[PDB]
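Scroll down for the structure; my scribbles are underneath it.
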Amino acid sequence: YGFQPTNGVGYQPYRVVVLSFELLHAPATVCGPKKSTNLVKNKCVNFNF
Amino acid sequence: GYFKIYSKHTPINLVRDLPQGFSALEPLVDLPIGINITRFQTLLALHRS
Ligand SMILES: *[C@@H]1O[C@H](CO)[C@@H](O)[C@H](O)[C@H]1NC(C)=O
């Protein structure tokens, strides 16, 4: 490459990373974070424990 | 695709045969790994001296 500071756009280096996943072939183990709320008591509510 | 291991430890005073008692085996660990196991071996710690 000819990477130089004087070079403008289209010539400066760019750091690129591509991320890939799989689609339902093996037991999933990398998943997004799970949210949480505050715990209430003695009130008719619904829960998702 | 789940490898389940259950374990239990129990003191014994009988010499050779299995004891005449009842004791359940609580779960120890679960591993989410997919391998189509068919055979297994054992490891021995011999005294090399
Ligand atoms: C079981 O064996 C077959 C033999 O081809 C293989 O295709 C399959 O992936 C195995 N199952 C697991 C869970 O490894």
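So for chain B, numbering is Swiss-Prot's, and the shown residues are 199-247, in order.
For this deposited structure, the header notes the method as electron microscopy, 2.9 Å.
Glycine too: its Cβ is placed from the backbone N, Cα and C atoms.
Here the residue is the original one, while Swiss-Prot reports the published mutagenesis B:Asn234 to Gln with the comment Increased resistance to neutralizing antibodies. Long-range Cβ proximity for B:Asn234 (mutagenesis position), meaning a same-chain Cβ under 8 A and a gap of 6 or more residues, is found for none.
Long-range Cβ proximity for B:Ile210 (variant position), meaning a same-chain Cβ under 8 A and a gap of 6 or more residues, is found for B:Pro217. Here Swiss-Prot notes a natural variant, B:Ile210 to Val, with the remark: In strain: Omicron/BA.2.75.
B:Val213 to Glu appears in Swiss-Prot as a known natural variant, with the remark: In strain: Omicron/XBB.1.5, Omicron/EG.5.1. DSSP assigns B:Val213 (variant position) to coil in the three-state reduction, placing it in neither a helix nor a strand. Taking a C-beta cut-off of under 8 Å and a sequence gap of six or more, B:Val213 (variant position) has no contacts in its own chain.
Per Swiss-Prot, natural variant B:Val213 to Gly is noted as: In strain: Omicron/BA.2, Omicron/BA.2.12.1, Omicron/BA.2.75, Omicron/BA.4, Omicron/BA.5, Omicron/BQ.1.1.
Same-chain residues at least 6 positions away in sequence with a Cβ under 8 Å from that of B:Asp215 (variant position) are not found in this chain. As a natural variant entry, B:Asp215 to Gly appears in Swiss-Prot alongside the note: In strain: Beta/B.1.351.
In the three-state DSSP scheme, B:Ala222 (variant position) is classed as coil. For B:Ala222 (variant position), applying a Cβ distance below 8 Å and a minimum sequence separation of six or more within one chain yields B:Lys206. In Swiss-Prot, a published natural variant is listed as B:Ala222 to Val, annotated In strain: 20A.EU1.
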* **DSSP-derived structure type at B:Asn234 (mutagenesis position), helix or strand or else coil** => coil
